[PDB]
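Here is the structure we will look at.
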Amino acid sequence: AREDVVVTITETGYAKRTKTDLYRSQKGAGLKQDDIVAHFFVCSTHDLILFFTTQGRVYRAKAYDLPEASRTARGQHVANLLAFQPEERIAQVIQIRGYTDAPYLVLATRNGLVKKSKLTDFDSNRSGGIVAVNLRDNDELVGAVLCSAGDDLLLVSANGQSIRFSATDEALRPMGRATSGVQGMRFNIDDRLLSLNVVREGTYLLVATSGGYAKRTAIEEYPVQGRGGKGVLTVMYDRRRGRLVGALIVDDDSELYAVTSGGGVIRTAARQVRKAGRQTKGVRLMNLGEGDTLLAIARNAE
């Protein structure tokens, strides 16, 4: 059947689809990570869902390949449904209509590498997973975005460095799938890449530390620089406050979850998080318990 569906993927990696009309009619333990809707796509049963993995592969599924379930169900674990390799996990999910939807796919790795490929290079029904990037043994894929050569990309590290660069074809050449990435950001041994995002106007980069200190900064405050540098600070670090646990792009109406160490999952909105300068320390989340710490922040996708 060809139907309009809502595809939901939880933060924990469980997926399902629900007919749009049914989803709209549907609904003592507290919130848990399975309740976090990480991805929410209103699409067709016949559209494609691309699952980029930590091992640098991409698995495709038509939305009809995701099981039908009520809004309340978490669904089926994607790694199990799509026969991922042992220990392979979801890194990012992108819904597309077809392979001409954007000119490029840009990927980013834990170790700060980036790679652009033509989106049509992924138009293959070959086995389950296809290689999207060649990774070294101690690297992992962390981000994947659709973009054009007219876009800027933002990379953010756990130690609070950020780099924004223009993803022109001169600066970031389109490359093959089964090749290594090029340097996106340079950082210390003790650092790692948290996120990759396409810059969009009117948004904010919301950062939060393990100590629970959060802030959001207008995207304009991130300077455009050459790919591969150390970038600039996006937080004022202090040992008492901790490293970054999350770096998300939000709008004034974005809804979020704070995953605490000792109090489960708490709801927060971007509007609850203080707007401040790029090199500011952040403000402790009010709802975070005293002595509790933050494990992660997650977007509430709907």
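The residue numbers of chain A are those assigned by Swiss-Prot, with the residues present covering 512-538, 546-820 sequentially.
Header lists the method as X-ray crystallography, 1.4 Å.
Cβ coordinates are placed from backbone N, Cα and C, and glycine is handled just like the others.
Annotation for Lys538 (mutagenesis position): same-chain Cβ neighbours under 8 Å, separated by at least 6 residues, are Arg589, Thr590. Under its mutagenesis entries, Swiss-Prot includes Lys538 to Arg with the note: Wild-type decatenase activity (changes residue to match E.coli).
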Calculate how many Å lie between the CA atom of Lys538 and the CA atom of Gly546, with the 7 residues in between left unmodelled, and give a whole number.
16
